[PDB]
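Q: Please see the structure below; I have some questions.
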Amino acid sequence: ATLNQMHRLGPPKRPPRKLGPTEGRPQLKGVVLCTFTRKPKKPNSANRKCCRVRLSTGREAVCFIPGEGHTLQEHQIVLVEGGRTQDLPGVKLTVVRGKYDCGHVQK
Amino acid sequence: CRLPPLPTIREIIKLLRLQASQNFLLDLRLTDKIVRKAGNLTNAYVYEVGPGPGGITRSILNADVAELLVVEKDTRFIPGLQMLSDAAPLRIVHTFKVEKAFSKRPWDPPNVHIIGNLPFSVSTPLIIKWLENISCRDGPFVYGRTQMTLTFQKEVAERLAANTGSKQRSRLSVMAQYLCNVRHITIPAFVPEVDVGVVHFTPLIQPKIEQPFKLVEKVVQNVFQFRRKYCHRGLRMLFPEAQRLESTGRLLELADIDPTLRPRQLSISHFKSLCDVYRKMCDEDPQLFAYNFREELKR
Amino acid sequence: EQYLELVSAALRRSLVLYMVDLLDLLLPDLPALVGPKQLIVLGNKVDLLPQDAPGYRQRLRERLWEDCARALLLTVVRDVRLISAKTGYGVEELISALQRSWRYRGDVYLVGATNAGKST
RNA sequence: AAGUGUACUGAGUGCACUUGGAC
RNA sequence: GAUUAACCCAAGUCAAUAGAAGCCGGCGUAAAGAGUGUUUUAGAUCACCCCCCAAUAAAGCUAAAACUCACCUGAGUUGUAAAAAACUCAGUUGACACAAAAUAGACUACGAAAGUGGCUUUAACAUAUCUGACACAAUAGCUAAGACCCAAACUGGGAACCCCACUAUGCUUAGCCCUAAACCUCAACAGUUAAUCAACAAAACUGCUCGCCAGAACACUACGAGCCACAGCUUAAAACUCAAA
Ligand SMILES: [Mg+2]
Ligand SMILES: [Mg+2]
Ligand SMILES: [Mg+2]
Ligand SMILES: [Mg+2]
């Protein structure tokens, strides 16, 4: 644009950054509701464990449970951080292994 | 109750011998949802149309029905329906007269339900015919106020269940609504570019227009022929040109329809008033009812 | 009662503008008060009502319609409108509707409660 | 043939427009 | 998933979040030149050297061809792939429009744009010697009244597409609606041809100003608002999703 146009329009108005799945916080607490499996998008196919958890803000979200083996059950307390899974569309949270009811990865 | 597995689209292509013009709902879950919305079918007499592959048939049989009268047109699906009947010892049949089909309550519903997922090219004539049947208290409704659950295109269902002033108000809306309680309960889901709505019709105990079906149809069609003009523009055509002005004025005045009202701003009460006045006019003028303005203009 | 025995006699000899306070929600007694004539409902003080959700004006019009149905032909009520005399909201549209149609001919009787805003 | 706008009907048609097609 | 080996950092490591990275770039085809024209405050230096064709409105008029009506004849006419359906009507001659405007036109003009191609007359086609929001805006559509040859959404009949008849509508008046692939898809003005340049398109650029765009879809959408006078147009988002488009 012209110099006058730039002056009139002022500096760019950078849009506010959208709040991530964790609403801007690096972690949250939640209560597990229902565990289940999910099929990753092809070519990846290995079943992946997910759990519906009600965050500290009331919102319910599906969170991927990493690793092998767990004991998560209904009404159990977990801590969930951000980070989308590579091949689980929609799932945009991860249970932090080693906190609260999430007994360490049951190796 | 164990039933045969639903045919996949592979078996359907093999069955129709195409080796590669119809859409099949092969989703038993959606069929179960439709059967649920149809109501409680426990020990009910269900008349099923447009059977097709048979997902609706399987869902209804899963529902504890007493007799389920299937009517199919294509003979390539009869083998599957026969297998279904053998699995669930379903009366299959290949214009059909349902009145003689079943063994009749006075005008609650007489435990007789109708379920249909037909081609949209065939549902509209069928629903018009059944509306006339309700008007005459005959056909499938000899048993009483039989309830119907039919799948239409999304637009057609919206027009059927449209309210006064709703952009989808139209002839179908008025015709269905002055005889039936119509409820649009929509599917996006079919194995083979439109959405599908499910609509439930319950005949009204007291119809909102006590006039002949053909008379009401003529009145509504002439009213709605000009959907963007004042109602009188479309009403005036019911009369010969010679007496058009005076007859239209007399009609509107003997009714209480404001001439500025557009066609979609007319309620069933307005249509009742118009139909009554038009019936009086036809009674006192025999030639009026058969008049066709385009036929006159042909000269 | 005073209105029944003094003014209803004159009214029952035309159009009636029945003003109803939107905040406060006489309706069932209209058939005796005015008689069988054309009536238009005007919900006043709409501006003072907060906008709880979109389409609240439509919801209010609907609610007035069921209230009238509970009490009347839809005496016949031919129009339900929402106005705010203080802010002049909808007054011009009401005037246009009044002048646009044959049905609104004759005199106009403005009936309502004390606080309805009839003066305004 | 394709598409824009617009209106009726249930994807077509009517009017005008463009080649982001062929001769 | 386990095992071996290796790499980086190391009393740390690195998973999440947040921040630091932020406008002199573009607008024919990717988002982008807003349908068109004119102001003010201003801005810029480009200010100093400097007929007529087809615009528009009104009034009047008509050559060819239609329809209808007259006779005169004929019994079929129309319709197409071929038939149906339909009319008893058809041919010549004559009279005869409120419709449309061959040929010129292989011209490229007028108008801001949309548009403007029958004839005559009247009125008439702004301006500085720069750019820059109220007035217009094709076809379609609506209101009231007229015209209705022909064409024709829709309807009906015949065997969606084909044939037949006919209506909105196309036309006049008086008002509305304001959208088009409103496109030369290339903004106005001034200037240049000096060294070519994503590709294609209408060779490439410079200066100057205004408008417009900041991934896709959600979304010519919702909410609100304006115009409406209620079924629509203009303005126009958000959330959720994706690493594409
Ligand atoms: Mg200027
Ligand atoms: Mg402008
Ligand atoms: Mg226009
Ligand atoms: Mg016409």
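Each residue's number is its place along the chain shown, starting with 1.
From the backbone N, Cα and C atoms, a Cβ is placed for every residue, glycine too.
So Swiss-Prot lists the following for this protein:
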type: MUTAGEN; residues: B:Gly52 to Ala (Swiss-Prot position 65); note: Abolishes methyltransferase activity, DNA-binding and SAM-binding. Does not abolish transcription activator function
type: MUTAGEN; residues: B:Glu72 to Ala (Swiss-Prot position 85); note: Inhibits rRNA (adenine-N6,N6-)-dimethyltransferase activity
type: MUTAGEN; residues: B:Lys73 to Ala (Swiss-Prot position 86); note: Inhibits rRNA (adenine-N6,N6-)-dimethyltransferase activity
type: MUTAGEN; residues: B:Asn117 to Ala (Swiss-Prot position 141); note: Does not affect SAM-binding, DNA-binding nor transcription activator function
Q: Taking B:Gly52, B:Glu72, B:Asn117 as the mutagenesis positions to compare, which has the smallest set of other Cβ atoms within 10 Å?
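A: Counting other Cβ atoms within 10 Å of each of the mutagenesis positions B:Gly52, B:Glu72, B:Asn117 gives the minimum at B:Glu72.
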Q: Within 10 Å of B:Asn117 (mutagenesis position), Cα to Cα, which of the mutagenesis positions B:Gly52, B:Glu72, B:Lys73 are there?
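A: Checking Cα-Cα distances against B:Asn117 (mutagenesis position), the mutagenesis positions within 10 Å turn out to be B:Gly52.
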Q: Could you measure between B:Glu72 (mutagenesis position) and B:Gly52 (mutagenesis position) for me? Cα positions, answer in whole angstrom.
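A: Between the Cα atoms of B:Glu72 (mutagenesis position) and B:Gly52 (mutagenesis position), the distance comes to 7 Å.
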Q: Who sits close to B:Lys73 (mutagenesis position): which same-chain residues at least 6 apart have their Cβ under 8 Å from its Cβ?
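A: Spatial neighbours, sequence-distant, of B:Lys73 (mutagenesis position): B:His94.
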